2 protein chains.
Amino acid sequence: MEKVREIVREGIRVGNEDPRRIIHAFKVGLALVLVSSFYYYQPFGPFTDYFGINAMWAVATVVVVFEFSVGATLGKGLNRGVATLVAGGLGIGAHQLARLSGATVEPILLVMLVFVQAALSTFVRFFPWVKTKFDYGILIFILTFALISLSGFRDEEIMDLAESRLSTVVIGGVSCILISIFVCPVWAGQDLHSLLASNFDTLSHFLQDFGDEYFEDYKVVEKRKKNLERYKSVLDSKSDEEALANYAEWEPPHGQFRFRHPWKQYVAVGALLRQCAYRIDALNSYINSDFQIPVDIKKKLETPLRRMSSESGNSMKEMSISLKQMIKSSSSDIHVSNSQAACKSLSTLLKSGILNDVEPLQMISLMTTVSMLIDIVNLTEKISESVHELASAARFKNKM
Amino acid sequence: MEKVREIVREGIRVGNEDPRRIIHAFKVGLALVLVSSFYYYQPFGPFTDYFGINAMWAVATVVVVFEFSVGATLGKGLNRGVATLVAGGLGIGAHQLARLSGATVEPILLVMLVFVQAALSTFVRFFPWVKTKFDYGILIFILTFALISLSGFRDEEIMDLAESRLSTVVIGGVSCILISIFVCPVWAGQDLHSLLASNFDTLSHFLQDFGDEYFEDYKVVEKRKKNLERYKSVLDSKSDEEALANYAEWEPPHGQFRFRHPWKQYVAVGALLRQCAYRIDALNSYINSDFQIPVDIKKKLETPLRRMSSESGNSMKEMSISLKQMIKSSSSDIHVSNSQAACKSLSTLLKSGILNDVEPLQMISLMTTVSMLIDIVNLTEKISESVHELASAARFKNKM
Ligand SMILES: [Al+3]
Ligand SMILES: [Al+3]
């Protein structure tokens, strides 16, 4: 009874985190009902020959092929389709040759050709190009060749069997793709777009909050969560960006997104934000340490550090705003030039010799923080140029 | 002809990088030949009822289940086995109930139970626990229930069909696992162990080379590769560590490794090395910059920075040596205490005021480098304690 309560509240939070998981769970069952009723009630005619010979394979296709995104099922469906076509042609050819050879060497020769192909294709599944794009196609290539060659049929039956396999894969895959595209779509390109703009938002949050909280019992643990967990969620999402980009390359043009859309540029901007998260991680550790400088030693540098941190935070905020609405923007340029002027003001402040009355270990912590902020300012200048190049590549609208 | 040359040399380098890919490609074809000859020649008797009714499903199982590691195929095989057992029992039960209800409502009630289960299981595939361990088991659960419920057989035939499905999954999976375990094994626990010791080695390489090359046309690009690519290979391997740990939790005890072996501690030590790679990344950027300090300004600090960097490099080297031979070691403690004494010597050197005749922008770069080295020294102290706790958890041998 107790673990029943735990699993129903776990289901409650999994559904509450994204409700499109509930709609995807209904779309899978709808595709199963649609495919099974097509092969049972047989609408236009009582099809025979290869049409209604096998119908468990259509349900196998729909269960395997359906996926949460649109590019995920389109990738699985197109891989399964072309692999079944090619391996079906090679399977009919293998049965022709092995029948032509002999009558008792025929199971021997067929199992040797299956050994050779499997070995050949299992080695090709370690190539990096085939690994990132078409690994499932090579698996279905092995599978379909070994189904057709190692069956116990003959020169007509094999032909019917190959056609049946090809036709039931096409019907199951097309039913999956039409329900995926036309009911409630979950585009992976929109999820990559939203994940990028959310990452910009969390970094802007830390920069403004560092501009305040650098110069100050459960509230300490609350702000500990609010600082640490956000940029630590940025660092652990290299893989999510990689996966959504591989899916979003498969999708058709929808809405605002053009047919050609630069997803590799999205992963490049994600990598630059991860470098900013490295520097933000270093700052956080120093902030949370126990060895803290006396506060007025920071208060003699409190002006241009506040200006640098706040203006780079506003630059990240304006870039996230311009990516959420897909426009070309020029607010980030003004907020970047202000941080550049603040860095030059700090460089003229440091020659004034205001740090000649300070212990050098405090100077170690102080010059670490100044170096981290200068690095983050130059990094946000790079991300501003890169987001501008992404905004011209995707042909964002020119409204502003 | 030209792309043929390109693909054969790509195959040459893919085989040369790891030759166990060639042996795995032979093991897959051997499992296909073994399974197909078992179902064709039918050794002990001409089995009937459920034994030789279906034999394409054994080859489907062997193609899908076989994987490069040992824990990978053991995970796929055990997931497929228990999912086929449970969904077979529920499928026979569903056909019993739907036959008991009516005679014309029976296809309607069967397709509604398939809709409910698919919806129920596709929602559970978003849980994080089920996602990291048993996602393929839930997929085979959907598949086997929908094969048994949506067939056109009746009260005896269904029973034979369920048993046949269960028996051919067990035979294909056991043939895969015995060839995987008993021919040439590729253990994923040994690959995680070797990947950890290699990561320690690349970090030790950078620390010694930084101790030399901090104080100095294609040779510049050569050492650019030799510095940059190593620690950048450390940073991009969070996922590899995660995947090999999930596989290595499935494996039986082999050789030196005990039945209980702490793979989560391996991923914890990998995370601490990734923090060291963050700090090493910051140092590299400064080293490669164009704004360089005049060299004698570094040469007045050249002594304890050399001692700190070299002793932490020797500590990483001794930890990698002790992890390659699986012993408990005490060389890392002496090499850590030397770096601690060097840090205190630097702290007494900085109070002497040798940095009062230097421009403060040069002091910014200098105090950045000193802060990075102090952070790396304290980090290697943490990794030394954590590798000691891993070395007692796994009960390494006490030879030294
Ligand atoms: Al015909
Ligand atoms: Al019987």
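Using the numbering of Swiss-Prot, the residues shown for chain A are 1-216, 222-405, in order.
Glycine too: its Cβ is placed from the backbone N, Cα and C atoms.
Variant annotation in Swiss-Prot: A:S36 to A, described as In strain: cv. Bay-0, cv. Landsberg erecta; the structure shown retains the original residue. Within the same chain, the residues at least 6 positions away from A:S36 (variant position) whose Cβ sits under 8 Å from its Cβ are A:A55, A:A58, A:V59, listed in sequence order. Secondary structure at A:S36 (variant position), taken from DSSP and collapsed to helix, strand or coil, is helix.
Under the DSSP three-state reduction, A:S194 (variant position) is assigned to helix. Under natural variants, Swiss-Prot gives A:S194 to F with this note: In strain: cv. Bay-0.
For A:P257 to S, Swiss-Prot lists a natural variant annotated as follows: In strain: cv. Landsberg erecta. Secondary structure from DSSP puts A:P257 (variant position) in coil. Its Cβ placed at the centre, A:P257 (variant position) has 11 other Cβ atoms within 10 Å.
On its own chain, A:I298 (variant position) has A:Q367, A:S370, A:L371 as residues at least 6 apart in sequence with a Cβ closer than 8 Å to its own Cβ. Here Swiss-Prot describes A:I298 to V as a natural variant; the accompanying note says: In strain: cv. Bay-0, cv. Cvi-0, cv. Landsberg erecta, cv. Nd-0, cv. No-0.
One natural variant named in Swiss-Prot is A:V375 to I, and its note says In strain: cv. Cvi-0. Around the Cβ of A:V375 (variant position), the same chain contributes A:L306, A:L310, A:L351, each under 8 angstroms and 6 or more positions distant in sequence.
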**Prompt:** How big is the Cα-to-Cα gap, in Å, between A:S194 (variant position) and A:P257 (variant position)?
**Reply:** 18
**Asked** Which of the variant positions A:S194, A:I298, A:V375 have a Cβ lying under 8 Å from any Cβ of chain B?
**Response** A:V375
**Message:** Taking DSSP as the reference, which of helix, strand or coil describes A:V375 (variant position)?
**Reply:** helix
